[PDB]
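K.L.:
Right, I'll just put the structure down here and ask away after.
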Amino acid sequence: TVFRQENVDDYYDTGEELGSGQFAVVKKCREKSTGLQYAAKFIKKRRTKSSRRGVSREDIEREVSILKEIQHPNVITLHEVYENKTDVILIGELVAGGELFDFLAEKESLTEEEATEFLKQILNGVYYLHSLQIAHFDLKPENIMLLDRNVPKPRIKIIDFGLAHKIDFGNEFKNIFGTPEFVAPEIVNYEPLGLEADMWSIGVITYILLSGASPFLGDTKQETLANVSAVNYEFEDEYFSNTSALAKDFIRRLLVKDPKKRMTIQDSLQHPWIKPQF
Ligand SMILES: OC[C@H]1O[C@@H](n2cnc3c(NC4CCCC4)ncnc32)[C@H](O)[C@@H]1O
């Protein structure tokens, strides 16, 4: 599939840099014709077939195709796509209140109500995605943005669909691998992957929201990955003595090695706490 090949500078002005990945930079921008503001993600293209640098056409097209489908208050929208020789440029929804997650770093420890207010929104976004058989595969606090701080009212949107896949046969087998602290054992063990991997990541995010501590983090990436595969975590009393038994129960039912035994997104919404690499 091809994208708009006019110069993006003829239609938009860019401003502040909003963030970065290894092969991507995101900038605030403004559409000249409407004055409306967006975020433009510039993704570096591969310069050859066998190149390790940049993102393959197939991977870019997949992200774009997923972004085109989705429309939900807790997930980003896509506005336009441009491309030139070096970049594909996604123009989408500007989320201006920063990462979850710089908010977690700047702020003191959260109450359970605070944590569940964020968490319920993440669950609603993921419920939408999973209903569509879309696995995000990269859920982590850096990919949960506030829309808003300020309106607190602290509404969120899930971002960065670079690893997302349609799961039309129950699982995908192709070496998808996110950030060690947040990946499920099946990712670590290079096993077939499905919607369940996202539910594990939600358990990790929930543990961090409540405690300020990362459940599997070691001093090196290999240690982190070994910890994940072995389900080597515990609830430290120093961090969790204030925390309700139901909150711990919710996390315990997500941080389960066997994907088939892990809570699903629907299970997570019915749970008594919620129900109203190298
Ligand atoms: O993903 C790298 C970092 O850039 C930041 N980031 C990524 N995407 C966005 C975005 N809108 C997406 C709509 C479609 C294109 C962009 N809006 C604001 N910040 C973003 C965030 O800090 C993230 O951790």
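Numbers run from 1 along the shown chain.
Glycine residues also receive a Cβ, built from the backbone N, Cα and C atoms like all the rest.
According to Swiss-Prot, the protein has these features:
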type	residues	note
ACT_SITE	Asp138	active site, proton acceptor
BINDING	18-26, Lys41, 93-95, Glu99, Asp160	ATP binding site
MUTAGEN	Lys41 to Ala (Swiss-Prot position 42)	Loss of activity, apoptotic function and of autophosphorylation
K.L.:
If one measures from the C-alpha of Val26 (ATP binding site) to the C-alpha of the residue listed as 'active site, proton acceptor', what distance in angstrom results, rounded to a whole number?
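P.N.:
That separation, Cα to Cα, works out to 17 Å.
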K.L.:
If I take the alpha carbons of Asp138 (active site, proton acceptor) and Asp160 (ATP binding site), what is the distance between them in whole Å?
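P.N.:
Distance (Cα to Cα, whole Å): 8 Å.
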K.L.:
Where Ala24 (ATP binding site) and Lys41 (mutagenesis position) are concerned, what is their Cα separation in Å, rounded?
P.N.:
7
K.L.:
Taking DSSP three-state, what's the residue listed as 'active site, proton acceptor' in: helix, strand or coil?
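P.N.:
Going by the DSSP assignment, the residue listed as 'active site, proton acceptor' belongs to neither helix nor strand, so it counts as coil.
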K.L.:
In this deposited model, 14 residues are missing between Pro276 and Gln277; what is the Cα to Cα distance between those two, in Å, rounded to a whole number?
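P.N.:
Distance across the unmodelled stretch, Cα to Cα, is 39 Å.
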K.L.:
Can you grab the distance from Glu93 (ATP binding site) over to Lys41 (mutagenesis position)? Cα atoms, rounded to a whole Å.
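P.N.:
If we compare the Cα positions of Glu93 (ATP binding site) and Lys41 (mutagenesis position), the gap is 10 Å.
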K.L.:
Cα-Cα separation of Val95 (ATP binding site) and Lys41 (mutagenesis position), in Å?
P.N.:
12
K.L.:
Near ligand 1, which of the recorded positions show up if the criterion is a Cβ under 6 Å from one of its atoms? Options: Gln22, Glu93, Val95, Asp138.
P.N.:
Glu93, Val95
K.L.:
Provide the number of Cβ atoms within 10 Å of the Cβ of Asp160 (ATP binding site), excluding the reference atom itself.
P.N.:
21
K.L.:
Which ones in the same chain are close to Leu18 (ATP binding site), with CB under 8 Å and 6+ residues apart in sequence?
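P.N.:
Spatial neighbours, sequence-distant, of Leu18 (ATP binding site): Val26, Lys27, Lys28, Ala39, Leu94.
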K.L.:
Looking at Cβ-Cβ distances, which residues of the chain lie under 8 angstroms from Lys41 (mutagenesis position) while being 6 or more apart from it?
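P.N.:
Same-chain residues close to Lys41 (mutagenesis position) (Cβ under 8 Å, separated by 6 or more) are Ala24, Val25, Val26, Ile89, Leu90, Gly92.
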K.L.:
State the three-class DSSP label for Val95 (ATP binding site), counting H, G and I as helix, E and B as strand, and everything else as coil.
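P.N.:
Assignment for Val95 (ATP binding site) reads coil.
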K.L.:
With H, G and I counted as helix, E and B as strand and the rest as coil, say where DSSP puts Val26 (ATP binding site).
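P.N.:
Where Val26 (ATP binding site) sits, the three-state DSSP reduction gives strand.
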K.L.:
Using a 10 Å cut-off on CB atoms, tell me which of the recorded positions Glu93, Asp138 is the least crowded.
P.N.:
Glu93
